[PDB]
Amino acid sequence: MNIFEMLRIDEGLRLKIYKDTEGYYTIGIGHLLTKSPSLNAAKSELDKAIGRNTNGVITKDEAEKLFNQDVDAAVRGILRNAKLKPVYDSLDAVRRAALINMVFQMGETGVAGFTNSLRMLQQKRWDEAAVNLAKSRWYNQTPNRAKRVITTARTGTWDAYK
Ligand SMILES: [Cl-]
Ligand SMILES: [Cl-]
Ligand SMILES: [Kr]
Ligand SMILES: [Kr]
Ligand SMILES: [Kr]
């Protein structure tokens, strides 16, 4: 398992514009297009990201291309975030994957806000981090996914994804 397979599991793959769990226009593997209510606007953002008039539908390849870009961007956001980087650097490879998934899902800013779990993680206090992480809107709104990511961070193994 790796970060790509992991997020491909959590986000799925859809070739036509769809709305995510919050109601936002998204396409591919969890690629948000806009927070706006407008399909037209979503469509504009999509053709802009793809480089052609998609009419709201893309190919697998194009979807994987956006995904590659988004993963990369998630890593680079972590590395540039002064509150995120040190946690990330302290972690083993599997746990790092968990942090990349959260950031992909909620953005840098959002995750940087989990001050307390960040610190427990940094301290390698796994069970404690796990309990804190679950006290969040994130967990109450997308509990199945949150649970898989939280077990990943807690245990350092991919068991939740097998
Ligand atoms: Cl883009
Ligand atoms: Cl769920
Ligand atoms: Kr994490
Ligand atoms: Kr976190
Ligand atoms: Kr954790």
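Method on record in the header is X-ray crystallography, 2.0 Å.
Cβ atoms are placed via backbone N, Cα and C, with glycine included.
If you check Swiss-Prot, you get these features:
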- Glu11 to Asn: Loss of 84% of enzymatic activity (MUTAGEN)
- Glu11 to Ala, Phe, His, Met or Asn: Complete loss of enzymatic activity (MUTAGEN)
- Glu11 to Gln: Complete loss of activity (MUTAGEN)
- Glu11: active site, proton donor/acceptor (ACT_SITE)
- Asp20 to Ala, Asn, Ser or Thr: Complete loss of enzymatic activity (MUTAGEN)
- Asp20 to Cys: Nearly no effet on specific enzymatic activity (MUTAGEN)
- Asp20 to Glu or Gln: Loss of 99% of enzymatic activity (MUTAGEN)
- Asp20: active site, proton donor/acceptor (ACT_SITE)
- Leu32, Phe104, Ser117, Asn132: substrate binding site (BINDING)
- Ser117 to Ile: 500-fold decrease in enzymatic activity (MUTAGEN)
- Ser117 to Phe: 10-fold decrease in enzymatic activity (MUTAGEN)
- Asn132 to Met or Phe: 2-fold decrease in enzymatic activity (MUTAGEN)
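Projection of Swiss-Prot feature records onto the structure.
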{"residue": "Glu11", "record": "mutagenesis position", "Cβ neighbours (10 Å)": "20"}
{"residue": "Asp20", "record": "mutagenesis position", "Cβ neighbours (10 Å)": "16"}
{"residue": "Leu32", "record": "substrate binding site", "Cβ neighbours (10 Å)": "17"}
{"residue": "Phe104", "record": "substrate binding site", "Cβ neighbours (10 Å)": "24"}
{"residue": "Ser117", "record": "mutagenesis position", "Cβ neighbours (10 Å)": "24"}
{"residue": "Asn132", "record": "mutagenesis position", "Cβ neighbours (10 Å)": "19"}
Cα within 10 Å of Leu32 (substrate binding site) is the criterion; apply it to the mutagenesis positions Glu11, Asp20, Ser117, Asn132 and give the hits in sequence order.
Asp20
If the criterion is a C-beta within less than 6 angstroms of any ligand 4 atom, which of the recorded positions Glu11, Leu32, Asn132 pass it? List them in sequence order.
none
Candidates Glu11, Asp20, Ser117, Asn132 (mutagenesis positions); nearest Cα to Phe104 (substrate binding site) turns out to be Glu11
Recorded substrate site residues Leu32, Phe104, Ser117, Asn132, farthest C-alpha pair in Å
27
Closest of the mutagenesis positions to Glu11 (mutagenesis position), Cα to Cα, picking from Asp20, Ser117, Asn132?
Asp20
